[PDB]
Amino acid sequence: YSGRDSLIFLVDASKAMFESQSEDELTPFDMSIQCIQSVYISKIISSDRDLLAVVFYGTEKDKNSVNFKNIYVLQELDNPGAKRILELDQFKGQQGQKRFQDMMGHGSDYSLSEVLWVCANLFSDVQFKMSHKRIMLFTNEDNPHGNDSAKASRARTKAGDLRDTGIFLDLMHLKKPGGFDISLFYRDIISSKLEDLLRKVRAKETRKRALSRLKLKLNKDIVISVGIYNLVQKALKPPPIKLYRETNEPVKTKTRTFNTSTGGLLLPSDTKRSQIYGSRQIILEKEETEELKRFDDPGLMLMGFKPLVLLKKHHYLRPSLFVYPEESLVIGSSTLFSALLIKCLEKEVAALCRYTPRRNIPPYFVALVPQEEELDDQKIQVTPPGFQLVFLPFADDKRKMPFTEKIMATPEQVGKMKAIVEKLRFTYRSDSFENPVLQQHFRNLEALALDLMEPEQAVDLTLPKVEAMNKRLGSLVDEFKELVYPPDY
Amino acid sequence: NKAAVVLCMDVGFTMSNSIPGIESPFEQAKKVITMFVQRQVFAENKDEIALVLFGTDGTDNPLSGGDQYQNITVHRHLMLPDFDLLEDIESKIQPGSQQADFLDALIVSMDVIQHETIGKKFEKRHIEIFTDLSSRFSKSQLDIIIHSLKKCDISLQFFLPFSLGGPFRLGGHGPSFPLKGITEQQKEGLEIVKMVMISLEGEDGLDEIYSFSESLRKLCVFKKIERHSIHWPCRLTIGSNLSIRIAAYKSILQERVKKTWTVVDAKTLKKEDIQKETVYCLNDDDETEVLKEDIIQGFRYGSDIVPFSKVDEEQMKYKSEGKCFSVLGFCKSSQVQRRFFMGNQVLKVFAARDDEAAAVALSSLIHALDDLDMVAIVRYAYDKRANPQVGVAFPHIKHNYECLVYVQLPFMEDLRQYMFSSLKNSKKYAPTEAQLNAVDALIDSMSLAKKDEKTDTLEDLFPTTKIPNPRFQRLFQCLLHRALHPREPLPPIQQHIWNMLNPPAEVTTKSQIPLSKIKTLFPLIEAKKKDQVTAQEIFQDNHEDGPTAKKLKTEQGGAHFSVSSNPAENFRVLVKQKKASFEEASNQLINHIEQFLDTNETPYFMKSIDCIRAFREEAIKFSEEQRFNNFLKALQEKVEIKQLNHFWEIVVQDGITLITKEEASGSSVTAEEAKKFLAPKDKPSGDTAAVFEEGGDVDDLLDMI
DNA sequence: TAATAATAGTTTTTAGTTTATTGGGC
DNA sequence: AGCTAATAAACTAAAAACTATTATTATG
């Protein structure tokens, strides 16, 4: 979807950060630096098509575009960029605190009125497409209003006003996390998670606007527009980008089939494909070849209906594909299917059709299940009720049944390994893992910006352990041995 | 895989005897077998074939064998099948005028196959025979054929025009095929063959009894020569006491060609002028070829392309740890999602062979999560050559040893978050009983399972998984199309691919009944730009036809052009134009004649009467004498009904002075010329007692009477 | 006199080839 | 004690969806 979200980290310029704030752990100065960078990095790998920046409201040395006092801009409103990470790395530790003294000092008053106003000006500056806007703010106090109410009034008044503008806010507890402690100026209209903020997302690039739409039909008389979305795919790799030896820029790739006849040139028209079949030379052109790849026009002829007798536990082609009735050009799509979405639990006879992605693609016998709802507690209607068109195997796809073909064996071993099977178990968290191999590469890739061997090597609860979960299930499994002579040597 | 095959073919008109709408089993079998051969050769499969015929006009089999081997023409011998041979199969093998025992040809097959099994490496012996049952049967050879299939152990397969397991169909069921309503020699051959072949193959016999149409569509020979799953050396380790070796096998694959469309030029038809050259210039305004080894392969990071080597990434990458396979997680079978899947292949895993203990353990292990309805999450690291795969293994049911199949499960990275409103709450549209019935009308009318009884498990009356990728044979169609016919363009549309895939017509017509009213219930409208782009096949319906103008060779086609951009000449040129249907410019120009007769000027009516009296010859010479006489009778009355003393008196004057009639529509004009005179005029009538108009009338009637 | 409208411009997949590769031998 | 084979990953082009645009005619 066209649209760009923006989130900006707002930090204060006064004492409170450099002091640990009644907590033996690292100062809110320190812990912020670590957390923001971690979530910075996550957003970087999340997207580059996104605008980022950080500013220090308050200052001892003015440094912003508009040159208003107590304003220190540190990051320009930027897309993610490795040099930025390069310059952000060195804020860490007491040395970073020294820099903070060098760059601005430490400690300066503030006025959220100007602070909020100039931030909106920052957003008014960017002309890019605008989807969403949010602010990450940091403080240790529960209320800046230990002074005249005019600032407090001005702050809250335009807090609603920027709410009319539509900026979602979240104040983090830099004091005692949670504890119902920090609530004095923020139980109002003003809108713990810190570790989960850092542990929020890792190695993901969000996509949008799913492709592959086509039109269905009932009989050759009528066709209906419908948008087919894709649920899942395989893991992709980033396209490698060639670079020069040391100036490190790409150069052309230029395939040019030279001729041994004269050293001259060849034409694609001169190219006509060949099958070397013994003495039977076969010479066909590309387009007649490409036409041979076609059998029928992109379309869906409905075969009919089919009960819940298929789905033999032997066949699965490429993953099925979401279907949604879209008013692309056929005026009226879901109005017909207003009667089938209900006709799902009350009717399990499924339907199938062959499918053609486009011309040059074989027709694909494919079966459909209309889709149901699992709207979650907070109205989370994941997998909207549509249709799921599963493929079906072809004759050439089916494999031979193994020739060794006999009857099963005793359940005396079932007795022993009952205790195995119900002892250790997991929750089937389908969201308990990613590709650790892949993200490690990312970790390897970007590691060449901070001079560290490999950062945050993570292998979550996805590999079994020869002793940890062996004995978590217990050596009872070691005790259960009822098949004599383990054939292994 | 390896096999031994001998081609026992049929030749005979009775064995090509058929009915319109159903192809000749001679040709049906030939199409299936050239399919076998094209798959045999195009896919580069090695086998030794041999061709023998029965019912041949004459015999070529050297073994007379008591004249039981007559009409047997041995054609091919042990060599790899070749395109010319298959071309011979298409060409030479045509239904003759001779019938010989199919069982005698069966003895031919065992003889040659036993000749060809002498020291020849073969992993399979198979026999191929097809006959529409119009040849004599026999019984004296039952013992020798049984001992041949029992001792020499040569497999065989065949099909009939009858299926054992309405509308005419090339591959579907046409008219009902009664194997009892046929002549008894067919049935006797049918009975003798079936008891033999259920004796040899056991229970592999009844399945290969199709109608020749059904074998023409679905699997008939594919299964006999099919690729078996290949072993995978693997091991299952659980805990630290027990570890069992396992063998994995793939079940689903994307069919593809090992070969490539080798590039040859059209002028030299060879690869020897297409030698590779791919060069890389510095892409600056100044091009500058960079040496390939000078490459650096960086990756995009944010807006930056951080330069990366390969050997580095070759080192600090992470990989799966070996060809290992062991379960990790557990949960019940109900938690799985039909939608939450990957795995382009399907993999079936069993124990390592020659070890029944591992099979017993797996068979025992299957029982647990089967009686427990349990599913296990097994980690899949097939080897170090890729990252580990992940997902749940589900049990597989079977009449024998069960199985487990690993399926990949979605990552967080690969999951889409496209969320959409629920149409159930769509206030804009609600299901109506009308569309409900429209939906229901096809729910019950249309189904592809066989539904007659509960004890009879529902099955696909028109199976779909028993049909391979259509492209490959369609490829094979054009390959032989060009191989046998180098000059012939593309192979034709070749309906039969649709027919093997066409829905059951009876079901389709059964669909035609409700879908018609269902459509008409709720017709729908569509927007524009829903059409293909080009249509430039030829400039017209056809290139051209060859007619041409003839019969006017005078050398004055023009150059004296009949210039043409109604007193006398316009009408005369119009009647000279009596060349197209002769019925025009005369039926409607008489009004012009009238208004030209208006007697406003003397030449007006004189040239008026000349035109008519010139028209009279035209219709005589333009075959319009019938309308001529029609107008003759018409004109006189038409000029007398509106009577004035000026015109008509002269009209009849000129008329009767030069009225000319020659027999047209019989003596009609002869009567017209025999009678052309006047009639006396009587006293005018008064008799007007309705208004005072008679006043002036009576005034006149009394002044001067 | 000047609103409207088919249109290609970027990626995104995706599928066809390309590769270097353990596997067993004897 | 000499010998190699299917193969995912990798590498390609290929068509597309979605944007974002621009001629095109009423209008005067």
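Numbers in chain A track Swiss-Prot; the residues on display, in order, are 32-222, 237-534.
Cβ atoms are placed via backbone N, Cα and C, with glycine included.
Feature annotation from Swiss-Prot assigns domain 'Ku' to A:261-468.
One mutagenesis experiment named in Swiss-Prot is A:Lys160 to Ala, and its note says Abolishes adduct formation; when associated with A-31 and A-160. Annotation note: A:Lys160 (mutagenesis position) sits in a coil segment as assigned by DSSP. Within the same chain, the residues at least 6 positions away from A:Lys160 (mutagenesis position) whose Cβ sits under 8 Å from its Cβ are A:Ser33, A:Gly34, A:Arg35, listed in sequence order.
Here Swiss-Prot describes A:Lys164 to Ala as a published mutagenesis experiment; the accompanying note says: Abolishes adduct formation; when associated with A-31 and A-164. Taking Cβ-Cβ distances under 8 Å and a sequence separation of 6 or more, the neighbours of A:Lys164 (mutagenesis position) in its chain are A:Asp36, A:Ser37, A:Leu38, A:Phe154, A:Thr196, A:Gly197, A:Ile198, A:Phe199.
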Through-space Cα separation in Å, A:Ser222-A:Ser237, 14-residue segment unmodelled: 15
